[PDB]
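Student: Would you mind keeping the following structure in view while I ask a few things?
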Amino acid sequence: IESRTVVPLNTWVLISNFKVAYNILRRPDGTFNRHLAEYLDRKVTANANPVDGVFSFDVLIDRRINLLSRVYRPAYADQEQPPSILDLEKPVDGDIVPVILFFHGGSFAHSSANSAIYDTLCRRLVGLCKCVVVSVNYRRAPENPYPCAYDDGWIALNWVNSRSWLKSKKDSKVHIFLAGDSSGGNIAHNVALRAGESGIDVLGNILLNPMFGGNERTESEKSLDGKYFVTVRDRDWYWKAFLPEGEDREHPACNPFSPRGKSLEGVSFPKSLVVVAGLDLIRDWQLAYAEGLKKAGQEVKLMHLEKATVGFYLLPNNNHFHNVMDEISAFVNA
Amino acid sequence: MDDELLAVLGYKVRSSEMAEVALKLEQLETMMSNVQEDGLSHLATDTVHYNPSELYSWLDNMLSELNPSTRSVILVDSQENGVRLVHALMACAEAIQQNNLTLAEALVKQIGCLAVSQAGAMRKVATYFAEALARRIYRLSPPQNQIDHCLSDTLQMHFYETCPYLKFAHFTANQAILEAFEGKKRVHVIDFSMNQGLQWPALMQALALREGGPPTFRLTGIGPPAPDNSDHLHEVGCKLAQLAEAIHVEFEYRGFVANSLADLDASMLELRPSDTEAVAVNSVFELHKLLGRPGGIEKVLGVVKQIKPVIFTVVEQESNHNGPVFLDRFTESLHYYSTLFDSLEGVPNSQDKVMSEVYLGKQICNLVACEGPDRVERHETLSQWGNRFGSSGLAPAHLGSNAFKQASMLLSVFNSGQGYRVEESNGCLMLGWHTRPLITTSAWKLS
Ligand SMILES: C=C1C[C@]23C[C@@]1(O)CC[C@H]2[C@@]12C=C[C@H](O)[C@@](C)(C(=O)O1)[C@H]2[C@@H]3C(=O)O
C-alpha cells in the first residue's frame, strides 16, 4: 500500500512482477531454476540497421569462456544505405570520443547483456551522452561463483583498450569510462581497483545504486525491511550464492572498507560519481562507501535522491531519470 | 492499444488493464507468504508456464493453479586477412549486377588466389561462394548449362549425425504433437517431409508408455520421386511397422509420390471423419521450397485448412533470403552461412562433417547461381512466416516451458553444452549460435 504512493503504476507493475518471479525461482537449498529463468527472461537481438540513430552488433571476444559483448554506435551521417560489416569497425571521428564499458546488474544471477531492459538503457545512454557503449556478458552465479565476473570484466576492458578503430585523433588514446548498476557497481569498482596497477588509464566511474553490504545490521535495514520491493532474507541468499563457501559478509568483495582490505589512500583511483536511492533497503552502506571514498582522499560526487527507489532508471516517466542522465552527460563530456 | 514503455521493455499489457494486473500481483503476493517452501517448489517444478510476455494470462494461471527488417550480425574475433576477401566478394557481386563479366572473372581468380593462404571456416565459405559466382557467370548466352540436385538421403542423415539442427527440430515437433494427442482414441499423422523417417520411432515409443494405453497409429507419407527409381517409402513403412509390433499398438502405412506439394488434394489422402480420428500435419524444411512457384504455398495452406487438423508443426531457417535485389540477398546469405560454418569448428573431424559441408555448399550454389522456379532456397524469417500464415486462418500455438527444458537438456550433450542456446519468442523456440538465431520451430492451429 505504501509502495503504490511513491512510484508510478507501470513501474510498480514491472518491479512487482520481477519480485514475484524471482521469488518462485529461488530455492531454500541454494540451487537456482536456471532453465525456467532463461524461459522467463525477455531478450532482443542485434540490429545493424540504424533505428532512432543507433545500430548495434555483437562481438565474441573470448571463445574459451564464451564471452560476448554488444557494441552500440550512432548512425553515420555520410551513408545513405544501411551499414554493413566492413564499415562496422570503421574508425571513429572527432577530437574526443567517449567509450562507456557497461556491466549489467541482477545480484550476479538475473538478466543478461542482451536483455531488453539493458539494451534499452544502453541505447538511451548512446542517444543522450552521444558516445559509444560496450555491454559485457559476464558469468552468473551460482553456476559460476567468485571471481568469474571480475575476470570477465577485466578481459572485456583489455579488449576495449586494445582496439584501434575506437581511438581518438587528438592524443592517440582511448577514453574509457567504467559503469554499472547494482552488481555492476561492484564489478566496476573491482575492475578499476585491478586496473590501477596494470597501467590502463580509466577516466571515471559511474555507479548506479551499487550493491554493497557488511555484517552488522543498519537502521535502514531494520526500518525499510521488505517494504520497498527489497527484503533482507533474499539479500543473504544472493550473498551466500556468490561468495565462497565458509566466508561471511565481511569478505572484501562485499565490504570494500573492511579490515581485510587494502587502503585506498595513496592509490591511483579515478574520479567517481555515486548515485544513491533514498528509499532502497541498503542505503546506509552506499553512503558509507561514498564517505569512505571522500575520506581516503579520492574525488567523489554524491547524488542522494531522497524519494527514489530501485529501478528508477528503467522508464523515462519520472523526474529522477532526466536529472541522472544530465549529470552523467556532464560527467562524461567534461 | 498496448502502452508504449512496457511494449518496448518486453511486456504486452494494455493501458486499460494496468489496475487489474497490479491487483492480481497484490493478490498473488499475499498468498505466497502463507504458503511454505512447498507451494513455491510446486510452481517451480510441476506446473508449466505459457506465453510469459502476456502478464495477465500468466498471472491468472499462477493464481488459479496455486489455489484450485532486422538483420543480426555476429563478428568472430579471429579474422585478420578476410577484409580483402569480403571486398573481393562484394566487388564481384556488384560487377555481376552491372554486366561487367570480364571484371567478374578477374575478381573470381583473385578470390581463388587469396583464399588459398587463409584458414578456418572463412576459407571454405570463400571457396563455395567463388564456385557459386563462377556458375552464375557461366550463364550468359550458351543454353547448355546444367545444374546439380539435392541427394537428401545419404547427406541429410550425415548432417543429422553431425549437427543438432535435425535432432532439435524432431524433438520439439514430437513434444508439440504429443501434447495435442492426449485423450484422443485414434490418431493420424501426415508428413510432408517423410525422407528417412527418423523422428516417428521416438514419438511412437513415447506414446506407448502413456497413462491410458497406446492409441491406434496411422501414418501417411509424401515424398519426391526417387532418384534411383526405387520404392523407398515401402521400405520405410516396413521398418516402421516392424518397430510398431513391440508397442502393443496397431500400425498402418501409406506411400505417396508427388513432385511438389502444390498438386496434393485433401481427397487423395483418404481422410477418415475427423470426429473419430485426429489428424496432425508435420513439416521440416519443406515449406520454403514452394515459395518460387506462383501460387503453390497458398494452395498448400488451403489444403491444410480443408484437412482441419489439431496441430501443424513447422520448422524453418531464420534468415531473409527472398529479397528482390541480388546484392542484399548475397550479403545476407554470406553472413548467415559464415555463422553456420563457424559453429562447426569445434566438432571433431569425421566423414559426417565433410558430408554436411558438401550439403551446405550445394545449398549455397543453388541459392546463388539459379534463378526462377529452379531456385528452391527461399528462406524467410519469423515475421514473414507469421504474416503468411495469419492471412489464411491459423492461430499461434504457444509452446510450453517443459519443451524448453527438454530441448536444453538434449542440447547440453553437444559440445559439453557450449555455443548453442535456446530462446523464446511469441510462443516459439529458437536454436542459435550464441545470440544469432539459426532455426525456429513453431506450432499452429485452426482459428
Ligand atoms: C530480487 C530483486 C533483485 C532486484 C530487486 C528485487 O527485489 C526485485 C527485482 C530486481 C531488479 C530487476 C531489475 C533491475 O536490474 C534491479 C536493479 C531492480 O530495480 O529490480 C534488480 C534488483 C537487483 O538485482 O538488485
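In chain B, numbers come from Swiss-Prot; the residues present are 42-109, 205-583, in order.
Even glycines carry a Cβ here, placed using N, Cα and C.
So Swiss-Prot says this about it:
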{"type": "DOMAIN", "residues": "B:212-581", "note": "domain 'GRAS'"}
{"type": "MUTAGEN", "residues": "B:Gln341 to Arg", "note": "Causes a semidwarf phenotype by abolishing the interaction with GID2 leading to prevent its degradation"}
{"type": "MUTAGEN", "residues": "B:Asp478 to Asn", "note": "In rga-2; partially suppresses phenotypic defects of GA-mutant ga1-3"}
Student: So 95 residues are not built between B:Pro109 and B:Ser205. What's the Cα distance between them in Å?
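Tutor: Between B:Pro109 and B:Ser205, the Cα atoms are separated by 45 Å.
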Student: What count of other C-beta atoms do you get within 10 angstroms of the C-beta of B:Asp478 (mutagenesis position), across all chains shown?
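Tutor: Within a 10 Å radius of the Cβ of B:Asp478 (mutagenesis position) lie 21 other Cβ atoms.
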Student: Which residues, sitting 6 or more apart from B:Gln341 (mutagenesis position) on the same chain, put a CB under 8 Å from its CB?
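Tutor: For B:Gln341 (mutagenesis position), the qualifying residues are B:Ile383.
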Student: On the three-state reduction of DSSP, what should I expect for B:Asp478 (mutagenesis position)?
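Tutor: Assignment for B:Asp478 (mutagenesis position) reads helix.
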Student: For B:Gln341 (mutagenesis position), which DSSP three-state class applies?
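Tutor: The three-state answer is helix.
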